[PDB]
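Working notes, structure below.
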There are 2 protein chains.
Amino acid sequence: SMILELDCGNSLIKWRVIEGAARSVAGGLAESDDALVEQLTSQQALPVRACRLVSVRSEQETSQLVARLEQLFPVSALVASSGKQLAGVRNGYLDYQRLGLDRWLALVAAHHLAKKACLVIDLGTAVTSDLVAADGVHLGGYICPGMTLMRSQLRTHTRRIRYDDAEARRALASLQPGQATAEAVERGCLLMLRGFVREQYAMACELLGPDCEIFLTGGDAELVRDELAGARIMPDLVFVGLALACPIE
Amino acid sequence: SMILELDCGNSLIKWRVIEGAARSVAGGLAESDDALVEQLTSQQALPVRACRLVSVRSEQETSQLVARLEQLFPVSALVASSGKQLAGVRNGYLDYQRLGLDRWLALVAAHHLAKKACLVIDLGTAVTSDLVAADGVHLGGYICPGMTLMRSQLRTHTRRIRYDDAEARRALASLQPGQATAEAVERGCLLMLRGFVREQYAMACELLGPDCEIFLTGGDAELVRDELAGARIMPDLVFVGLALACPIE
Ligand SMILES: CC(C)(CO)[C@@H](O)C(=O)NCCC(=O)O
Ligand SMILES: CC(C)(CO)[C@@H](O)C(=O)NCCC(=O)O
């Protein structure tokens, strides 16, 4: 029997099916629930018998998804929930229930793996960064927009900024001053992202020491990884935390 | 005989009335044409006999605004336009007509004043940065969201991000890790802004030399000026450029 795992975001839903402890045998990114069902439909031949997920969407939307999943596979989905502590890590928010569960599971997984102080940055649709002391105490974190959100707002929600995906991709071949809109926007936003990452490293050095472990996750982690040569890039970091939050078998 | 000057952005319209060559005697920030007309007719009437403006809004929106102004004041409004060259400065965009006029006028004004290599950063609704070589050749630039745009896109991204201005203002009293949503977002976004500024300073040092002049403008220049002690903060930089683009009397 295999396990279906999901990371439900506001814009995207990341899923994977694992064999054994954590061997992924299938997965993908869905921009919509219908797209998800379609994706899970083509891989409906896999012997899925368990399910766990983390979500930052409304409780109602998460329930609709859970019910939807329990209709595609013979499972009783486990859903991660807020907590003051998990796996030796203490939630650092004044109101523990306010901390995004995606941030929570990622930072818990990070400390669980490092057993040292660490900086955890998720470069996704939105960007999040959290710091955890060596003793497992979450210091708190930050939230800011990611490339996807910045591009969308400037490209459609402003009046004179227009360019397609092809020129958007070619624009990141250099970070020098742009001589066309796509270049100015893509490079500007990436420099903003890279600058934020450096600010985070500086903050981590001051509060955690220059010996802290650095964890990067999210689809845009590759865009900033050269900035921190020793950083651990872990695409499935949140799923590691999901396993700790929702143990199975 | 005074001059009414305006800078029409995508979210706000900044205006000022000047006496003589450039002495500002009145001004404000309007969120709409109506709010502008309100601001222009609420204070004691001034002898406005000329008007010039720069706009990055659509031509129809601009013509619409001009119609209002020409009815409110006995003037024939001058509207800035794209150019390959102005006041000894050469446009660096491959298609000169695609460069935002606000960016163009600000960078031209900067070089006009310095007659040296310049880094020009506007920290406003949106953030723009342009570099100009000592010989007046615009190298190109960048575009990113400003504090208001970052907050806005995050607000639109998730209903989980909602808080008062009071809470928002209190949150910026420190850049340490946030322990509440307001702190995480405001501090995260500010660190992204501050990080972008440092990336810009590094790019300028590399391409223009360590001795380049730095100009900061925009309402949020206050949030980052501590990073560049020797920077020249000029709130009305774009208007210096407007005077060059649209000379009067
Ligand atoms: C910020 C997001 C949307 C990023 O996925 C998520 O972590 C979230 O909904 N957080 C709740 C607000 C907070 O973490 O302060
Ligand atoms: C980036 C803005 C919106 C800032 O006001 C403006 O400069 C603009 O509409 N520029 C056009 C696109 C460009 O400058 O590449």
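Numbers here mean position along the shown chain, with the first residue as 1.
This deposition comes from X-ray crystallography, 1.9 Å.
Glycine residues also receive a Cβ, built from the backbone N, Cα and C atoms like all the rest.
Marked as ATP binding site by Swiss-Prot: B:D7, B:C8, B:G9, B:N10, B:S11, B:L12, B:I13, B:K14, B:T125. Listed in Swiss-Prot as a mutagenesis experiment, B:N10 to G (Swiss-Prot position 9) is described as follows: 96-fold reduction in activity. Quoted from Swiss-Prot, the note on mutagenesis experiment B:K14 to A (Swiss-Prot position 13) is: 7-fold reduction in activity. If you look up Swiss-Prot, you'll see B:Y93, B:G100, B:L101, B:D102, B:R103, B:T181 marked as substrate binding site. Listed in Swiss-Prot as a mutagenesis experiment, B:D102 to A (Swiss-Prot position 101) is described as follows: 5-fold reduction in activity. If you look up Swiss-Prot, you'll see B:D102 marked as active site, proton acceptor, on the strength of sequence analysis. In Swiss-Prot, a published mutagenesis experiment is listed as B:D122 to A (Swiss-Prot position 121), annotated Loss of activity. Annotation comment: Swiss-Prot describes B:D122 as K(+) binding site, evidence class a curator's inference. Among the sequence features in Swiss-Prot, the mutagenesis site B:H157 to A (Swiss-Prot position 156) is noted as follows: No change in activity. While the structure shown retains the original residue, Swiss-Prot records the mutagenesis experiment B:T158 to A (Swiss-Prot position 157) with this note: 2.5-fold reduction in activity.
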Select one residue from B:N10, B:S11, B:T125, B:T158, B:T181: among these recorded positions, choose the one with the most other Cβ atoms within 10 Å of its Cβ. B:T181
Any of the recorded positions B:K14, B:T158, B:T181 with a C-beta atom under 6 A from ligand 1? Give them in order, or none. B:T158, B:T181
B:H157 (mutagenesis position) and B:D7 (ATP binding site), Cα-Cα, nearest whole angstrom: 29
If you count Cβ atoms within 10 Å of the Cβ of B:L101 (substrate binding site), leaving out that atom itself, what do you get? 24
Which of these recorded positions, B:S11, B:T158, B:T181, are close to chain A by Cβ (under 8 Å)? B:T158, B:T181
With the Cβ atom as the reference point and anything under 6 Å counting, tell me which of the recorded positions (B:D7, B:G9, B:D102) are near ligand 2. B:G9, B:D102
May I ask which of the recorded positions B:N10, B:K14, B:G100, B:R103, B:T158 is closest to B:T125 (ATP binding site) if we compare their C-alpha atoms? B:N10
Taking the centroid of the Cβ atoms of B:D7, B:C8, B:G9, B:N10, B:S11, B:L12, B:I13, B:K14, B:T125 as the ATP site, which other residues of that chain lie with their Cβ within 8 Å of it, listed in sequence order? B:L29, B:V56, B:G124
Spatially, and counting Cα to Cα, which of the recorded positions is closest to B:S11 (ATP binding site)? Options: B:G100, B:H157, B:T181. B:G100
Among B:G9, B:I13, B:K14, B:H157, B:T158, i.e. the recorded positions, the one with its Cα nearest that of B:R103 (substrate binding site) is B:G9
State the Cα to Cα distance, in Å, between B:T181 (substrate binding site) and B:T158 (mutagenesis position), rounded to an integer. 12
Between C-alpha atoms, which of these recorded positions comes nearest to B:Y93 (substrate binding site): B:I13, B:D102, B:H157, B:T158? B:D102
Could you check which of the recorded positions (B:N10, B:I13, B:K14, B:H157, B:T158) sits closest to B:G100 (substrate binding site), going Cα to Cα? B:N10
Taking Cα atoms as reference points, which of the recorded positions B:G9, B:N10, B:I13, B:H157, B:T158 is nearest to B:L101 (substrate binding site)? B:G9
With B:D122 (mutagenesis position) as the reference Cα, tell me which of the recorded positions B:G9, B:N10, B:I13, B:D102 is the closest one. B:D102
